[PDB]
Amino acid sequence: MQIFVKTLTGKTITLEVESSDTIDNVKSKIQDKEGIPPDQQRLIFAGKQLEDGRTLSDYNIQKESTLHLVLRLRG
Amino acid sequence: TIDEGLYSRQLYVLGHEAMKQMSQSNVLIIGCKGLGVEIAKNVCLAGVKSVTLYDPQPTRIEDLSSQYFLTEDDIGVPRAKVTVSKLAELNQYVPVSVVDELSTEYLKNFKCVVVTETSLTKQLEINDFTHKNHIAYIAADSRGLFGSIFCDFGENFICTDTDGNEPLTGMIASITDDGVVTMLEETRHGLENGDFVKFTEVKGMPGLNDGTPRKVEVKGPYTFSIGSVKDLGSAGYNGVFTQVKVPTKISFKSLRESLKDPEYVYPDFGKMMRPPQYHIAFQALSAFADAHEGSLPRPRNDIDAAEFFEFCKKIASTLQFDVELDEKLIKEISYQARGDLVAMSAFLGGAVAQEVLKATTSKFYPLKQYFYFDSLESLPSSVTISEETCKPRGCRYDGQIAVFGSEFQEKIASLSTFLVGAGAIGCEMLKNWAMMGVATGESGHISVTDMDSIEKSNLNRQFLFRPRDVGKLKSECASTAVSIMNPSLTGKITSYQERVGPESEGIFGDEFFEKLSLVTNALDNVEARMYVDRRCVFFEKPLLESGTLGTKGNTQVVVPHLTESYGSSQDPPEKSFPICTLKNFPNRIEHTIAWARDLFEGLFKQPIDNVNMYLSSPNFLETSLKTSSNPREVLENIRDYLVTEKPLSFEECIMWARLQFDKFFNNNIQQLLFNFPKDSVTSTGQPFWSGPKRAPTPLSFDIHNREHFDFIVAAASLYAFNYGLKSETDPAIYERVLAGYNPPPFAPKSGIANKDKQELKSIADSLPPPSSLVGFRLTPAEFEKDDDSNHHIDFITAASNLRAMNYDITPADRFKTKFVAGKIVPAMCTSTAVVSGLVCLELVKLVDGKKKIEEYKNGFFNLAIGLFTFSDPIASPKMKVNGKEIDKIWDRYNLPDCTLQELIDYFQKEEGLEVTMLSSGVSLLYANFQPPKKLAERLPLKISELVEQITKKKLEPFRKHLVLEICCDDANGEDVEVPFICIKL
Amino acid sequence: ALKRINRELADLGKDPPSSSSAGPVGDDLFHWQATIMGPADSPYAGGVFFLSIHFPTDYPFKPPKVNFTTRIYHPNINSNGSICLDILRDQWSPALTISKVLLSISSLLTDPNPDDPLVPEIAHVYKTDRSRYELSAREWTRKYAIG
Ligand SMILES: Nc1ncnc2c1ncn2[C@@H]1O[C@H](COP(=O)(O)OP(=O)(O)OP(=O)(O)O)[C@@H](O)[C@H]1O
Ligand SMILES: [Mg+2]
Ligand SMILES: [Mg+2]
């Protein structure tokens, strides 16, 4: 299926994923497309932050869902 | 109009509006015994408009058991007339009066009415009028080890703040068009459902900056939902959200209605069946007093106890209470009916004073409605308590003897305590010890140590000091005051002026510490608490720790060989900021305040020290050349502050202040923007000035602006003080001088033999010789927050606000700047009273020498919500050493002064353990991984000689022991922890 | 505290770090003078840097204080030697040995982090003119990190 990830600057990235895909795979795709390390990606959907080690289906992500991406930067 | 020089600590708890509303309220207090006088003292220190006292009963000797403003020369005089004169001196802004007679209509003149030591009929008569006329009514009572509080603030009480916490604020990452709001990375809002918030400094949605409250839907620990924001915008970038608190309506019930159907407050959840007993017991006490001409049951009397229990049965039958009475507890209350203790009086007085402040200010959540408290676990059991020993003896301790007896009185009178610190808790502790008669026997003694001096802001919660005492040592004044309170402590008190630490071991040595009975801490820093705890652990002495913070308070008791030490109770650390954030990329007002403090130190403190050291040390330059990290910086500072930029008048100070303004608020920002342009991108293509980084903007000096003028004035004043010149405040001179100023041209720079050494030599030969200036010294600027005329807080506020304007941060006024820069700890008098009461209630347990760990209680409380809790102390961890039970904390090894080899052999043989590391403090005496030659050179040396050689410092003559930390491995090679070694020199 | 420090020191003694050599100053267990050798495939090749480590009282529950002594031209290190690294500030846990900190500092020397710098001018030079940055690094590591 397809999903959309909105960044802090208003950009929308379209991704082709499957409901069974792990969060790690999605972070890998985002690193491949934008170059942001997975460790610094904070993906949120429906007010819940996606955690590594789970799958999209765990978060009830369905066709054409929208996620939000923010970056945790150290000092 | 609030005197911030006196209420500085109290305002950070209550606030400007709370105190402004409080200073317009009248309080009447009926009854002036220990509880009444305590309440009056706390209220007067609080700052109410006025206080009125009413107690026509003539004084008796036993009334001095808890009244610390009464003397034996006042016997036979009404308490109010002899107490008003002493109370009026506590605060100069709070008049105190006395009314001869009290008519009901007169009650309409007051805002709050406190009632103590009054029969039930009078309480009902007063309440039937103070309820329907909307007057706050608080009634307190303290009988022996039992206490009761009742509050009634009318049927329409409006509470503004319900928990005492500041509104929740946070920084927003972004807001979508669906109302989803997310904080910054790894930031928890902490909000709950149904709350109201307002948004400010939100870009893209100016409409949300109005401040209209909106509903909050918590979707997770880092995100929430506010609703629909379609109309105002589509997406909001950045901004700050602030919680909005809504008032709550609380409707109380009158005393007559609440007698039948009371509403209880449980101070502890382990015993929740008692308050229903106390509600009956107090009414039975009132009825018995009314039935015997106001005479309470005699102490430890069986006949009066039986009659009291019959009265309790009658009341229970009358009020249709389906509760099974406890004969033991009721008869215990009967025995202590005539008791009057100072610890219970202080505790309940603090509680009731806090309730009065709640009633007057309409702040915090009050008690609703009955509060019954007991500390019956404090009753001694190792002495003889009976009717013969508890009878009054015609002395000032009758109110305590009637509860504890004469044998326990003798035990108390021979204590040798040691109080560390003389702060607010120290003053309250000394008052309690003076009232209880601690160390009034032949073998008693008291020692109190403190090295600080009295300041104006300390008079708000330290009632043993007066405005005439400002500038003097705390310990001497406290000792004199408590000697005045109790003449029997004349010559039984020793006051030192020494800071308790490693360097004071010459005074607080083994001889001093081996005669004590207990140690009580009244400190305010963790380092001293840890040091005192270690010393007490070494000497095996009971310790009493107590701490306060605003309205929160806690008390802990440490018993040798029984409970754990203070060390393991260490609190979580504090907060410090990275250097990178402070230097270049701030995003909060705290960062700018820290930067302003560092700028102050680097401008007015360090260059002065360098100049002075250059003019004092004959060979300073050569040492600094090869020692200082930046010798060039030191030389340039010396040159600038001696020759290049030495002011000659105030005009040059103004010019220098303007130059520093341009150098710190206009050129550095331009350089930073040149290095990182506003359109720059990271290595990943993301924008740089995004998220936790805000794009700065250079400031152009506008003289007419307030902040620029304040900064110029502050900098000029500080520079003149450094050079000892005369400062001025008229704007005319500043406007005139700054009018004819030509800013030197500045442009960002990209950079791109012994010339450096020759440059340093050129700087050096330009410096005037040290001999040319002899006796010329520059005054460093030592930070002092409490003084309002030293231009310190003004300078910090100005610099912080200017840097906030640089980075588009919200500026803060002088109040918040003073709170943050000085690390001021909010404090209250009521919290001090409560913690002192709890500590003194634990002290009587310590004196009796209770052995079981279930008989002690560590206490915690929060007065902003009326929360009290008590939990048993944690037992000391145990361990197995060589198949034996060893206490981890309260065990030690005692060995003679033998050689290292003999010590190792002894541990190998007696304990069957191999020593792998031996240290004495912070020095490594011996290790198993050291080269053989060094060990062979160190093995045949004695421990004392080895320590002296390694530490390069001779042992002091007063040294009598060495504490060695040893890490040793077992036979199998498994590391086993062992207690420390106490080498006896 | 002392026991943990002794355990770490004994472990360091057993295994020579070769590239590193840490030890207490004099006989004080709360002050170490660590030595780091510049990586070969780095501008700091052939250089010896001395660091000062001060353990806090609540160690290892608090991160140690590490300060450079030899002058170094690095984006994340200022003239005072203060180090901009995460493990010393927030990621610190009561499980990392001083050897881990030395390895992390060596890696930081291997590749700086100009995205969040501490000395903006050095980071700007690094991002704009890489060759000039390399030349400056070689000059500084020859002037200060040698002898
Ligand atoms: N190491 C120490 N040895 C002895 N007394 C100490 C030590 N540290 C602090 N004190 C004393 O503890 C008391 C601290 O009490 P408190 O904090 O209420 O007063 P303050 O510090 O003068 O006031 P404020 O905190 O409002 O600035 C002071 O008397 C201080 O002298
Ligand atoms: Mg002080
Ligand atoms: Mg203090």
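Each position is counted from 1, following the chain as shown.
We read in the header that electron microscopy, 3.7 Å was used to get this structure.
Cβ atoms are placed via backbone N, Cα and C, with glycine included.
Here the residue is the original one, but Swiss-Prot notes a mutagenesis experiment at this spot, C:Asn80 to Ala (Swiss-Prot position 81): Reduces ubiquitin transfer between ubc4 and pub2. No effect on ubiquitin transfer between ptr3 and ubc4. For the mutagenesis experiment C:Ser82 to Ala (Swiss-Prot position 83), the note given by Swiss-Prot reads: Reduces ubiquitin transfer between ubc4 and pub2. Reduces ubiquitin transfer between ptr3 and ubc4. Here Swiss-Prot flags C:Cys84 as active site, glycyl thioester intermediate, drawing on sequence analysis. Experimental mutagenesis is annotated in Swiss-Prot for C:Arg89 to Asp (Swiss-Prot position 90), with the remark: Reduces ubiquitin transfer between ubc4 and pub2. Enhances ubiquitin transfer between ptr3 and ubc4. In Swiss-Prot, the entry for mutagenesis C:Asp90 to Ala (Swiss-Prot position 91) states: Enhances ubiquitin transfer between ubc4 and pub2. Reduces ubiquitin transfer between ptr3 and ubc4. The structure shown retains the original residue. Experimental mutagenesis at this site is recorded by Swiss-Prot as C:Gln91 to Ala (Swiss-Prot position 92), annotated: Reduces ubiquitin transfer between ubc4 and pub2. No effect on ubiquitin transfer between ptr3 and ubc4. C:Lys100 to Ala (Swiss-Prot position 101) appears in Swiss-Prot as a mutagenesis experiment; the accompanying note says: Reduces ubiquitin transfer between ubc4 and pub2. Enhances ubiquitin transfer between ptr3 and ubc4.
Distance noted between the C-alpha atoms of C:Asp90 (mutagenesis position) and C:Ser82 (mutagenesis position) is 16 Å.
Listed recorded positions (C:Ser82, C:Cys84, C:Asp90) with a CB under 8 Å from any chain B CB: C:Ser82, C:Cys84. Here the mutagenesis positions are C:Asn80, C:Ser82, C:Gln91, and the one with the most other Cβ atoms within 10 Å of its Cβ is C:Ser82. C:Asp90 (mutagenesis position) is surrounded by 12 other CB atoms, counting those within 10 A of its CB over all protein chains shown. Those mutagenesis positions from C:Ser82, C:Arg89, C:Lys100 lying by chain A, with Cβ under 8 Å from one of its Cβ atoms, are C:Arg89. For the pair C:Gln91 (mutagenesis position) and C:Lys100 (mutagenesis position), the Cα-Cα distance reads 12 Å.
Under a cutoff of 8 A between CB atoms, and with a sequence separation of 6+ in the same chain, the neighbours of C:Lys100 (mutagenesis position) are C:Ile87.
All protein chains considered, the CB of the residue listed as 'active site, glycyl thioester intermediate' has 23 other CB atoms within 10 Å. Rounded to a whole number, the C-alpha distance linking C:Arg89 (mutagenesis position) with C:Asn80 (mutagenesis position) is 18 angstrom.
Following the DSSP three-state reduction, the secondary structure of C:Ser82 (mutagenesis position) is strand.
Cβ neighbour count for C:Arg89 (mutagenesis position): 17 (other Cβ atoms within 10 Å of its Cβ, all protein chains included).
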